[PDB]
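Only one structure is covered here, and it is reproduced in the block below.
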Amino acid sequence: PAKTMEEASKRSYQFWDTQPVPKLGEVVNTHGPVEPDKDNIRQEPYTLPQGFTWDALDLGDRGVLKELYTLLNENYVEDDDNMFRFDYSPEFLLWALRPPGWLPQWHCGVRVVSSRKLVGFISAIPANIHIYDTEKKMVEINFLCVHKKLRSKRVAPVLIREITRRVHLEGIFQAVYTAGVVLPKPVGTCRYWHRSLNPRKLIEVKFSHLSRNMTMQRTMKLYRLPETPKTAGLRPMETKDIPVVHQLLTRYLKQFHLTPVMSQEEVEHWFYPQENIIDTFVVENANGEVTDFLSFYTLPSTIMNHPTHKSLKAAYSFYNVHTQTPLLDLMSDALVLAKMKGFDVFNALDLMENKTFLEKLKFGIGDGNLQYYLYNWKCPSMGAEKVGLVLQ
Amino acid sequence: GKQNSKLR
Ligand SMILES: CCCCCCCCCCCCCC(=O)SCCNC(=O)CCNC(=O)[C@H](O)C(C)(C)COP(=O)(O)OP(=O)(O)OC[C@H]1O[C@@H](n2cnc3c(N)ncnc32)[C@H](O)[C@@H]1OP(=O)(O)O
């Protein structure tokens, strides 16, 4: 894999060259599908290597959900240095994988025939996506994972072709996804920034480093936060707020070029607070009107090979909508709330308007990139500030 | 499909 465009220029893409995506070299000046919709779809699953079998995972079965939890906990995305690994909780996986419209055949597992061990996974969820001047029903692809012992045997192309086939059967021909690797061809390139909330732990586990010109005591003062948020009328989102949160989000997202189009039921699913999964706080003003909201989701990482610290508690910026409260003040309060809730670090991308507050709120730039991709859709690339889509 | 980032 290539994590920089430089390394990707020298690479050859034996699988992705076969797929309806633009080539890494060319510039795109068109808008539309790479190839027309297929009107006959392969009925049979693609063939796996001998000894492995497809199994659709019923995540409503607690035992099967735990198997998926364990596959990802042991084999999912690590940082560049193999020090941290995502640790999606079972309840988070239910949130991410059973939104409105979820389908069981889109929870696509691979098992060893003899032992029944779960060794592979890929998922699709439906989403309406606004890309420039087009709204398209698409899927979001997530949680592609191959067991470490199965790596480099080209199982991932089979997983991708099989989820593609299963999505084609439902009449959907475009997809959106992110990756830390460079593939043909990014529609936008984003970067994670990190806001330290627990500097001592972050430095101990080498998530962050102590600046050579700074001492620990000074570093802890640099990152100290108020005990309580400052914005008048900030409170957790409630059921009665679902319509106005939907309204605020829909109007706020029109300014970006890659965004979700959420129904009111989807807004309920993605924003209604669930402890240790998703937090949403609204600003209810002196007239009783909701004018702003902030949100962040919970995604810890395993700290590998460490005798004392085992997990890094991380909050991820989700969607933050401002119409009367300054975005800077909203995000300051998100930091205070995350600190109150025990998070070690607050993460945010440089997309939407986030660059307006990242440096001011003492975020530090992270390593690597988060590339955004469309499958079977040709359009010009865009700057990070025009990406208005956040995936789990 | 996320990327695991830490501080540069
Ligand atoms: C219309 C519906 C369409 C639906 C589908 C839309 C497309 C969805 C696309 C997927 C969206 C995923 C969104 C997420 O969830 S991104 C998160 C990906 N997951 C991880 O990073 C977890 C840890 N790693 C692993 O589990 C494995 O290393 C994976 C599974 C990533 C690769 O397994 P392995 O290491 O054993 O590799 P291989 O020998 O089988 O195969 C190598 C081929 O695979 C290409 N490759 C490597 N990494 C990725 C990647 N992250 N996305 C797409 N392709 C990738 C690679 O360049 C090469 O192709 P080419 O270079 O030869 O051309």
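We number chain A the way Swiss-Prot does; in order, the residues shown are 105-496.
Determined via X-ray crystallography, 1.5 Å.
Keep in mind that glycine also has a Cβ here, set from the backbone N, Cα and C atoms.
DSSP assigns A:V250 (tetradecanoyl-CoA binding site) to a strand. Around A:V250 (tetradecanoyl-CoA binding site), a 10 Å sphere centred on its CB holds 22 further CB atoms from the protein chains shown. Marked as tetradecanoyl-CoA binding site by Swiss-Prot on the basis of experimental evidence: A:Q118, A:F119, A:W120, A:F247, A:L248, A:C249, A:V250, A:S256, A:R258, A:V259, A:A260.
A 10 Å cutoff on Cβ-Cβ distances gives A:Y180 (mutagenesis position) a total of 20 other Cβ atoms nearby, all chains included. Mapped onto three states, the DSSP output places A:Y180 (mutagenesis position) in coil. Under the heading of mutagenesis, Swiss-Prot lists A:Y180 to P and annotates it as follows: Abolished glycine- and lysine-myristoyltransferase activities.
For A:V181 (mutagenesis position), the number of other Cβ atoms no farther than 10 Å from its own Cβ, over all displayed protein chains, is 20. Experimental mutagenesis at this site is recorded by Swiss-Prot as A:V181 to L, annotated: Reduced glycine N-myristoyltransferase activity.
DSSP classifies A:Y192 (mutagenesis position) as coil under the three-state reduction. A mutagenesis experiment is reported in Swiss-Prot for this position, A:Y192 to A, and the note states: Reduced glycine N-myristoyltransferase activity.
Record note (Swiss-Prot) on the mutagenesis of A:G492 to D or K: Reduced activity. In the three-state DSSP assignment, the secondary structure recorded for A:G492 (mutagenesis position) is coil.
Among the recorded positions A:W120, A:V250, A:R258, A:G492, the ones whose Cβ sits under 6 Å from an atom of ligand 1 are, in sequence order, A:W120, A:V250, A:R258. Chain B has a C-beta under 8 angstroms from the C-beta of A:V181, A:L248, taken from the recorded positions A:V181, A:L248, A:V250. Counting other Cβ atoms within 10 Å of each Cβ, the recorded positions A:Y192, A:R258, A:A260, A:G492 show the lowest value at A:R258.
Mapped onto three states, the DSSP output places A:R258 (tetradecanoyl-CoA binding site) in coil.
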